[PDB]
Amino acid sequence: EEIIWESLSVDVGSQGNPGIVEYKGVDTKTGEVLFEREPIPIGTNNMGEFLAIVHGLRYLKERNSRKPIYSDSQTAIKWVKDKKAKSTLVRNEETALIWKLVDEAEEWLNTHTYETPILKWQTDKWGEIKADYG
RNA sequence: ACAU
DNA sequence: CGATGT
Ligand SMILES: [K+]
Ligand SMILES: [K+]
Ligand SMILES: [K+]
Ligand SMILES: [Mn+2]
Ligand SMILES: [Mn+2]
């Protein structure tokens, strides 16, 4: 119904899918960029969306913030809930980096706790998420 | 079909 | 038009 403005919004950007992947997190209210991941040479849209949420969780936990996280990715929200990124991307030398980060994100989820609500950004009602790359 |  | 996902 209503946007929870006191929140963090995350999004992925890519050049190709699979292709170069990056992500960032922004204050939903102001658009201030709070974190930005250095581009990863080969990844998928969904792996980046997943890494972005998990980074948000870690960022908010480190700062003792109870703000929710918005993502527009049905897929990544489910992968975080499951603590398992069910990506189809081949594992090889050129995808080793993204797969390491994904494995490490799953590992963090399996060894830490959080109460952070992970919320679907309702693009059809609200427009593009504030972290979008345009 | 829906989410990207 | 292509791809990643539930
Ligand atoms: K964009
Ligand atoms: K979108
Ligand atoms: K499809
Ligand atoms: Mn997105
Ligand atoms: Mn976007």
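Heads up, chain A uses Swiss-Prot numbers, so what you see runs 61-194.
The deposited model was determined using X-ray crystallography, 1.5 Å.
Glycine too: its Cβ is placed from the backbone N, Cα and C atoms.
Copied over from Swiss-Prot:
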{"type": "BINDING", "residues": "A:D71, A:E109, A:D132", "note": "Mg(2+) 2 binding site"}
{"type": "BINDING", "residues": "A:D71, A:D192", "note": "Mg(2+) 1 binding site"}
{"type": "MUTAGEN", "residues": "A:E109 to Q", "note": "Loss of activity"}
{"type": "MUTAGEN", "residues": "A:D132 to N", "note": "Loss of activity"}
{"type": "MUTAGEN", "residues": "A:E188 to A", "note": "Strongly reduces activity"}
{"type": "MUTAGEN", "residues": "A:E188 to Q", "note": "No effect"}
{"type": "MUTAGEN", "residues": "A:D192 to N", "note": "Strongly reduced activity with manganese. Loss of activity with magnesium"}
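Each of the recorded positions A:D71, A:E109, A:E188, A:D192 was scored by the number of other CB atoms within 10 A of its CB, and the lowest score belongs to A:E188. Counting only residues at least six positions away in the same chain, the Cβ atoms of A:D71, A:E109, A:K180, A:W181, A:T183, A:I189 sit under 8 Å from the Cβ of A:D132 (mutagenesis position). Proximity of the recorded positions A:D71, A:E109, A:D132, A:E188, A:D192 to ligand 1, judged by a Cβ distance under 6 angstroms to any of its atoms, singles out A:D192 in sequence order.
Each of A:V70, A:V72, A:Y83, A:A112, A:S131, A:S133, A:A136, A:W181, A:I189, A:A191, A:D192 belongs to the same chain as A:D71, A:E109, A:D132, is absent from that list, and has a C-beta within 8 angstroms of the C-beta centroid marking the Mg(2+) 2 site. The secondary structure of A:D132 (mutagenesis position), as reduced to three states from DSSP, is coil rather than helix or strand. A:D71, A:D132 are the recorded positions among A:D71, A:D132, A:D192 whose C-beta comes within less than 6 Å of an atom of ligand 4, given in sequence order.
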